[PDB]
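Asker: Sharing a structure, written as structure tokens. Questions coming.
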Amino acid sequence: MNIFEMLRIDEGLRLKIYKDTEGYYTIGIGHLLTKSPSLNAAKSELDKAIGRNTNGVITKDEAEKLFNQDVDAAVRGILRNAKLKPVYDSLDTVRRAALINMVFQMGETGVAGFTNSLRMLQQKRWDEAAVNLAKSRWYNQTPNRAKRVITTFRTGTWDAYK
Ligand SMILES: [Cl-]
Ligand SMILES: [Cl-]
């Protein structure tokens, strides 16, 4: 298992513009287009991202290209973030994938906000960190996905994804 595979299971793949869990226009493998409630604004962001008149449909390849860019961005963002990098540096490979997934979903800023859980993860207090992460809107809104990432941090294994 690896990050790409993990996120692919979490986000799925849609080739047409769709609304995510929060009702925002998205395409591909969880690529957010815009938070504006206008479909036109979305189509325009879409063609701007792909570089062609898409009419709101992209191919698989185009989806995977946005995904590759998005994973790269996530990692980079983490490494650039003063709160995040030290956490990432401290972790094992599997747990690093769990942090990336969170960053992919919520952005670097939202993650950086889980101060207390970050701290627990850095100290390697697994069971505690897992309880604290569960007290969040994140877990309450997308509980199955959150359980999966949480279990990953708790165990340092991919079992949640098996
Ligand atoms: Cl983009
Ligand atoms: Cl969920």
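Using the three backbone atoms N, Cα and C, a Cβ is placed for every residue, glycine included.
Copying in the features that Swiss-Prot gives for the protein in this structure:
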type	residues	note
MUTAGEN	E11 to Q	Complete loss of activity
MUTAGEN	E11 to N	Loss of 84% of enzymatic activity
ACT_SITE	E11	active site, proton donor/acceptor
MUTAGEN	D20 to E or Q	Loss of 99% of enzymatic activity
MUTAGEN	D20 to A, N, S or T	Complete loss of enzymatic activity
MUTAGEN	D20 to C	Nearly no effet on specific enzymatic activity
ACT_SITE	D20	active site, proton donor/acceptor
MUTAGEN	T26 to E	Complete loss of activity at neutral pH; covalently bound substrate
MUTAGEN	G30 to A	Almost complete loss of enzymatic activity
BINDING	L32, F104, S117, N132	substrate binding site
MUTAGEN	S117 to F	10-fold decrease in enzymatic activity
MUTAGEN	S117 to V	50-fold decrease in enzymatic activity
MUTAGEN	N132 to M or F	2-fold decrease in enzymatic activity
Asker: Please identify, from the mutagenesis positions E11, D20, the residue with the sparsest Cβ neighbourhood, meaning fewest other Cβ atoms within 10 angstroms.
Answerer: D20
Asker: Between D20 (mutagenesis position) and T26 (mutagenesis position), find the distance joining the two CA atoms and give it rounded to the nearest Å.
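Answerer: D20 (mutagenesis position) to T26 (mutagenesis position), Cα-Cα distance: 6 Å.
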Asker: Quick check: in three-state DSSP terms, what is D20 (mutagenesis position)?
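Answerer: Reduced to three states, the DSSP call for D20 (mutagenesis position) is coil.
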Asker: Provide the three-state secondary structure of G30 (mutagenesis position) computed with DSSP.
Answerer: coil
Asker: How many Å separate the Cα atoms of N132 (mutagenesis position) and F104 (substrate binding site)?
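Answerer: One finds 20 Å between the Cα atoms of these residues.
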Asker: Between the Cα atoms of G30 (mutagenesis position) and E11 (mutagenesis position), find the distance and write it as a whole number of Å.
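Answerer: Checking the Cα atoms of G30 (mutagenesis position) and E11 (mutagenesis position) gives a distance of 5 Å.
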Asker: How long is the line from the C-alpha of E11 (mutagenesis position) to the C-alpha of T26 (mutagenesis position), rounded to the nearest angstrom?
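Answerer: Given the Cα positions, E11 (mutagenesis position) is 11 Å from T26 (mutagenesis position).
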Asker: What same-chain residues, at least 6 away in sequence, bring their CB to under 8 Å of the CB of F104 (substrate binding site)?
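Answerer: Long-range Cβ contacts: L7, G30, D70, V71, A74.
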Asker: Calculate the distance in Å between the alpha carbons (Cα) of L32 (substrate binding site) and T26 (mutagenesis position), and round it to a whole number.
Answerer: 4
